[PDB]
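For reference, the structure discussed in these notes is given below.
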Amino acid sequence: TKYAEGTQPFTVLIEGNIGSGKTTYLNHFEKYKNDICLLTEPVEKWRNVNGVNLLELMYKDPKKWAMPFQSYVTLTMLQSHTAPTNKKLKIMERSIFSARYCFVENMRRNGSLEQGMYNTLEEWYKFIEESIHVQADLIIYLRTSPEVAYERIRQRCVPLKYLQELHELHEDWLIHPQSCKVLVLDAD
Amino acid sequence: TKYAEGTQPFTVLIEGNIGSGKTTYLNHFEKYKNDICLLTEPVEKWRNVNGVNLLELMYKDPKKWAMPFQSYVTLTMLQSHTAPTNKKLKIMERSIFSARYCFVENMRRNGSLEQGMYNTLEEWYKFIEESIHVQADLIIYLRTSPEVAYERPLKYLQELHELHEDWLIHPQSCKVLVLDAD
Ligand SMILES: O=c1[nH]c(=O)n([C@H]2C[C@H](O)[C@@H](CO)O2)cc1/C=C/Br
Ligand SMILES: O=c1[nH]c(=O)n([C@H]2C[C@H](O)[C@@H](CO)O2)cc1/C=C/Br
């Protein structure tokens, strides 16, 4: 009944805080490009939505641009989640769920998304799960302490408190509404 | 492949400008509630999104609220478009297409939606047509002159008129029954 039902291989979602070595960890899979569908966080797309840089505007002016940005992330995820592929295995960096449970949720808390904006996304999330098929077999959680995450970023800029909030949300979601097995890794 | 594919009866879309007697014209179908799936513009829903009145905010503060409002309209329309029904015929007041081609498009022009917000909705619109099945067999266009729609800003209604015109008289293919709603 749902879109992209039955059309998807075994799917692994790589999840974690910002600066938890997600990009590094994925490069290790990069040499099986030919047997793995390797889909990395489409930040490229969020930085150019037909010219417009949504990611910039989001940070620059959050109360205004959070809503469209998040909506756009949710889309790009779905495109990833639903892309067709001949490959026997699919690996995504993050997913619709982390967008919904970590980022949208946090932005609600620190009032980046007002009640109206948040509720629109949530009605959309609720609709999407009714309509579109999101194949998820294993999440690999690259666990870290905020402290550590913060550094990787100081190495390569968002506040430590922010990363802490994202950490708590990732923790709530993955350690303590998503059932399918969660492989916890130590990314310290 | 698409969601709600194969699950929809013959579908008629009543389209027209604001104040072109759409609501009136639908009430005439209201007495076949039992054989017709009669789905009216869900303005109720846009006025209360779990407490919040999006329609208000949109008018009150356009540059800020246009984006979520439209996004929400788009959803409510999809919910209508895709709702299940045993009935042999389905009739909707407006649709996803008039949201996209008339309202979003206008708001782009008068810069209610900036380039980044517009584009997000469009990408979404593009995605939606790939993924969700929108059954549309006949559009009934209740044509009018802005003037009249008015007597029931005028420039706004004029722009909405031009867009409705471009879309329905001069990309959506499936037969268009033009009525005169003057
Ligand atoms: O919802 C989000 N909000 C958000 O701000 N980001 C930012 C964080 C980082 O700056 C950059 C790369 O992950 O994108 C990601 C997501 C979702 C990924 Br799913
Ligand atoms: O997309 C829309 N945007 C919009 O602003 N409206 C407004 C016009 C009027 O004030 C009121 C009655 O429909 O709602 C309708 C739609 C319907 C789209 Br389908």
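Using Swiss-Prot numbers, chain B covers 12-163, 176-193, 197-208, in order.
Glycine residues also receive a Cβ, built from the backbone N, Cα and C atoms like all the rest.
Residues or ranges marked as active site, proton acceptor in Swiss-Prot (evidence: sequence analysis): B:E104. Neighbour count (other Cβ atoms within 10 Å of the Cβ, all protein chains): 20 for B:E104 (active site, proton acceptor).
The Cβ neighbour count for B:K33 (ATP binding site), using a 10 Å radius over every protein chain in view, is 20. Under the DSSP three-state reduction, B:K33 (ATP binding site) is assigned to helix. Per Swiss-Prot, ATP binding site is recorded for B:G27, B:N28, B:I29, B:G30, B:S31, B:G32, B:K33, B:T34, B:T35, and the stated evidence type is similarity to another entry.
Quoted from Swiss-Prot, the note attached to the mutagenesis of B:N45 to D states: Reduces enzyme activity towards dA, dG, dT and dC about 5-fold. Following the DSSP three-state reduction, the secondary structure of B:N45 (mutagenesis position) is coil. Sequence-distant neighbours of B:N45 (mutagenesis position) (same chain, 6+ apart, CB under 8 A from its CB) do not exist here.
Annotation note: B:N64 (mutagenesis position) sits in a coil segment as assigned by DSSP. The annotation that Swiss-Prot gives for the mutagenesis experiment B:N64 to D reads: Reduces enzyme activity towards dT and dC about 500-fold. Reduces enzyme activity towards dG about 3900-fold. Reduces enzyme activity towards dA about 900-fold.
According to DSSP, B:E104 (active site, proton acceptor) sits within a strand segment. Shown are the recorded positions B:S31, B:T35, B:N64; the one with the most C-beta atoms within 10 angstroms of its own C-beta is B:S31. Packing around B:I29 (ATP binding site) is summarised by its Cβ count: 15 other Cβ atoms lie within 10 angstroms of its Cβ, all protein chains included. Highlighted in sequence order, B:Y36, B:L153, B:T155, B:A160, B:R163, B:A207 have their Cβ within 8 Å of the centre of the Cβ atoms of B:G27, B:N28, B:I29, B:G30, B:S31, B:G32, B:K33, B:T34, B:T35, the residues recorded for ATP, and are not part of that set. A gap of 3 residues interrupts the model between B:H193 and B:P197, whose Cα atoms are 9 Å apart.
Less than 8 angstroms from the CB of B:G27 (ATP binding site) sit B:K33, B:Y152, B:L153, B:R154, B:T155, B:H187, B:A207, each of them six or more residues away in the same chain.
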